[PDB]
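Participant: Structure below; questions to follow.
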Amino acid sequence: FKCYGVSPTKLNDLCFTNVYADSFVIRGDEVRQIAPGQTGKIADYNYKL
Amino acid sequence: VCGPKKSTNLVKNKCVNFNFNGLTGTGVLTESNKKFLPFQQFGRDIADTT
Amino acid sequence: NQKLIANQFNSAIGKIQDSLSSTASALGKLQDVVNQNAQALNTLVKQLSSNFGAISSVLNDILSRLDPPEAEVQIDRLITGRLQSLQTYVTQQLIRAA
């Protein structure tokens, strides 16, 4: 459970105009590519943040 | 989309610590005579502060 | 020539009033001081809106979003920028003051 632009315990104090839940299945070793600033088979050609 | 927080009543014309939809600060809340349009949520100063 | 001299003097003063009344460019030297000081402060205030590498220019928005271990980093970015802004302002005021 990793947050980048916010801290995970501040989430209940904040209020947003839109929340989008992007949902998909990948293999465990490539979970680390689901982050800002990443490269790799998924990060560059499949799913990018 | 707001978190599980309980709202309270607003106190006018006093120095208060406020939180409006996650927007926080300290100041006195008073009735405005500003002509807000139906779509405008808040206004800003030259300093880019609320 | 006392009558001539007094009359020329009195006329000359009347001319000063007309010159000053007609155009404000006459006092550009004093207006320039006012304008430069106003600009120095307008610049200083506008700098508050800059991010300087931070995620947000607003200190309260950083604090309401991040825990201290991360909030401090974003704040240091704003402090460096804002402190540098004051140093620029003060230096300019000292030189202008001279």
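Here chain B follows Swiss-Prot for its numbers: 524-573, in order, are the residues you see.
For this deposited structure, the header notes the method as electron microscopy, 3.2 Å.
The backbone N, Cα and C atoms fix where each Cβ goes, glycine too.
Pulled these features from Swiss-Prot for this protein:
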type    : residues    : note
VARIANT : B:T547 to K : In strain: Omicron/BA.1
VARIANT : B:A570 to D : In strain: Alpha/B.1.1.7
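Relative to the rest of the structure, where do these features sit?
Facilitator: Contacts of B:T547 (variant position) defined by a Cβ separation under 8 A and a same-chain sequence distance of 6+ are given as B:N540, B:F541, in order along the sequence.
A simple way to gauge crowding: the CB of B:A570 (variant position) has 14 other CB atoms within 10 angstroms, across all the protein chains here. According to its DSSP assignment, B:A570 (variant position) is coil.
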